[PDB]
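Asker: Let me begin by handing over the structure; questions about it come next.
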Amino acid sequence: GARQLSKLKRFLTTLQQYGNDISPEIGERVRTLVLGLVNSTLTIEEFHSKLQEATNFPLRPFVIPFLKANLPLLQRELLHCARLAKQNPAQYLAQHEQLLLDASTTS
(Lines of atoms letter the chains of each structure in order from A and count residues from 1; the text may use other names and numbers.)
(Lines give C-alpha, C1' and ligand atoms only; values in the text may rest on other atoms or scores of the structure.)
Protein backbone atom coordinates (compact mmCIF):
# COMPACT_ATOMS: atom_id res chain seq x y z
CA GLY A 1 0.00 0.00 0.00
CA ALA A 2 3.11 2.16 0.34
CA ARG A 3 3.15 2.72 -3.42
CA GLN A 4 0.19 5.13 -3.49
CA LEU A 5 1.71 6.98 -0.55
CA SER A 6 4.95 7.58 -2.53
CA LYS A 7 2.84 8.81 -5.46
CA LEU A 8 0.74 11.09 -3.30
CA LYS A 9 3.88 12.63 -2.00
CA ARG A 10 4.76 13.50 -5.67
CA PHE A 11 1.25 14.96 -5.73
CA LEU A 12 1.72 17.36 -2.84
CA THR A 13 4.98 18.53 -4.38
CA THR A 14 2.94 19.34 -7.46
CA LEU A 15 0.15 21.50 -5.83
CA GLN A 16 2.66 23.50 -3.86
CA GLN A 17 4.93 24.35 -6.75
CA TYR A 18 1.89 25.08 -8.80
CA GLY A 19 0.39 27.69 -6.50
CA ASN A 20 3.87 29.05 -5.83
CA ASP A 21 4.29 29.40 -9.69
CA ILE A 22 1.65 32.05 -9.75
CA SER A 23 2.80 34.38 -6.86
CA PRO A 24 0.79 35.18 -3.60
CA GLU A 25 -0.44 32.97 -0.68
CA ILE A 26 -2.02 30.90 -3.36
CA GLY A 27 0.30 27.90 -3.02
CA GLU A 28 -0.30 28.06 0.68
CA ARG A 29 -4.08 28.25 0.03
CA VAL A 30 -4.02 25.24 -2.34
CA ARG A 31 -1.87 23.49 0.23
CA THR A 32 -4.44 24.31 2.91
CA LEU A 33 -7.09 22.56 0.84
CA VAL A 34 -4.91 19.50 0.19
CA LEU A 35 -4.27 19.26 3.92
CA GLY A 36 -7.99 19.68 4.62
CA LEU A 37 -8.70 16.86 2.21
CA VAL A 38 -6.12 14.34 3.31
CA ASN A 39 -6.67 15.11 7.05
CA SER A 40 -10.33 14.27 6.38
CA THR A 41 -11.58 17.72 7.23
CA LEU A 42 -12.99 18.81 3.84
CA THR A 43 -15.53 17.30 1.58
CA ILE A 44 -14.22 15.96 -1.82
CA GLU A 45 -16.42 18.34 -3.79
CA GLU A 46 -15.32 21.23 -1.59
CA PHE A 47 -11.63 20.45 -1.88
CA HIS A 48 -11.82 20.56 -5.63
CA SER A 49 -13.93 23.69 -6.02
CA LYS A 50 -11.97 25.83 -3.52
CA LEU A 51 -8.70 24.80 -5.08
CA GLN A 52 -9.99 26.15 -8.45
CA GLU A 53 -11.44 29.24 -6.71
CA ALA A 54 -7.89 30.02 -5.70
CA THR A 55 -6.05 29.03 -8.85
CA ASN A 56 -8.77 30.32 -11.32
CA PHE A 57 -7.22 27.61 -13.55
CA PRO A 58 -9.11 25.21 -15.90
CA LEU A 59 -7.69 22.00 -14.53
CA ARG A 60 -7.38 18.28 -15.31
CA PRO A 61 -10.56 16.53 -13.96
CA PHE A 62 -8.59 13.43 -12.87
CA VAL A 63 -8.14 14.70 -9.30
CA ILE A 64 -11.52 13.61 -7.88
CA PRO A 65 -11.35 9.95 -9.17
CA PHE A 66 -7.63 10.05 -8.25
CA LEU A 67 -8.25 10.14 -4.46
CA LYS A 68 -11.38 8.11 -5.06
CA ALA A 69 -9.08 5.41 -6.42
CA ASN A 70 -6.77 5.96 -3.49
CA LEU A 71 -9.38 4.59 -1.26
CA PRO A 72 -9.65 1.05 -2.99
CA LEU A 73 -5.83 1.14 -3.22
CA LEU A 74 -4.63 1.83 0.33
CA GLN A 75 -7.78 0.75 2.16
CA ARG A 76 -6.99 -2.98 2.47
CA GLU A 77 -3.63 -2.27 4.05
CA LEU A 78 -4.78 0.70 6.09
CA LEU A 79 -8.14 -0.83 7.04
CA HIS A 80 -6.23 -3.76 8.63
CA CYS A 81 -4.49 -1.16 10.72
CA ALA A 82 -7.89 0.58 11.43
CA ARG A 83 -9.41 -2.84 12.43
CA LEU A 84 -6.97 -3.29 15.31
CA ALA A 85 -7.21 0.25 16.68
CA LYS A 86 -11.00 0.08 16.42
CA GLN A 87 -11.32 3.34 14.56
CA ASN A 88 -12.51 4.47 11.18
CA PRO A 89 -9.99 4.32 8.29
CA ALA A 90 -10.70 8.03 7.74
CA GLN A 91 -9.27 9.12 11.12
CA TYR A 92 -6.50 6.58 10.87
CA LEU A 93 -5.23 7.92 7.57
CA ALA A 94 -5.69 11.35 9.13
CA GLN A 95 -3.38 10.69 12.10
CA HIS A 96 -0.96 8.67 10.05
CA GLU A 97 -0.46 10.88 6.95
CA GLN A 98 0.21 13.80 9.27
CA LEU A 99 2.89 12.07 11.40
CA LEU A 100 4.68 10.83 8.29
CA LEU A 101 4.41 14.47 7.12
CA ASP A 102 6.09 16.15 10.12
CA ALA A 103 9.70 17.30 10.12
CA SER A 104 10.67 16.76 13.76
CA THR A 105 13.05 14.04 12.75
CA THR A 106 16.64 15.23 12.98
CA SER A 107 18.19 11.99 11.58
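Here chain A follows Swiss-Prot for its numbers: 119-225, in order, are the residues you see.
The header says solution NMR.
Every residue gets a Cβ built from N, Cα and C, even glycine.
Pasting the feature list from Swiss-Prot:
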- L126 to A: Loss of interaction with TCF12 (MUTAGEN)
- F129 to K: Abolishes interaction with corepressor (MUTAGEN)
- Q170 to A: Abolishes interaction with corepressor (MUTAGEN)
- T173 to Q: Abolishes interaction with corepressor (MUTAGEN)
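Quick one: where do these features end up spatially?
Answerer: For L126 (mutagenesis position), other Cβ atoms within 10 Å of its Cβ number 18. In the three-state DSSP reading, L126 (mutagenesis position) counts as helix.
Within its own chain, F129 (mutagenesis position) has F184 as residues 6 or more apart in sequence whose C-beta sits under 8 angstroms from its own.
Cβ neighbour count for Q170 (mutagenesis position): 14 (other Cβ atoms within 10 Å of its Cβ, all protein chains included).
Look at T173 (mutagenesis position): DSSP puts it in a helix.
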Asker: Compute the C-alpha separation of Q170 (mutagenesis position) from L126 (mutagenesis position), stating it in Å without decimals.
Answerer: 19
Asker: Would you kindly give the Cα-Cα distance separating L126 (mutagenesis position) and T173 (mutagenesis position), rounded to the nearest Å?
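Answerer: Distance (Cα to Cα, whole Å): 20 Å.
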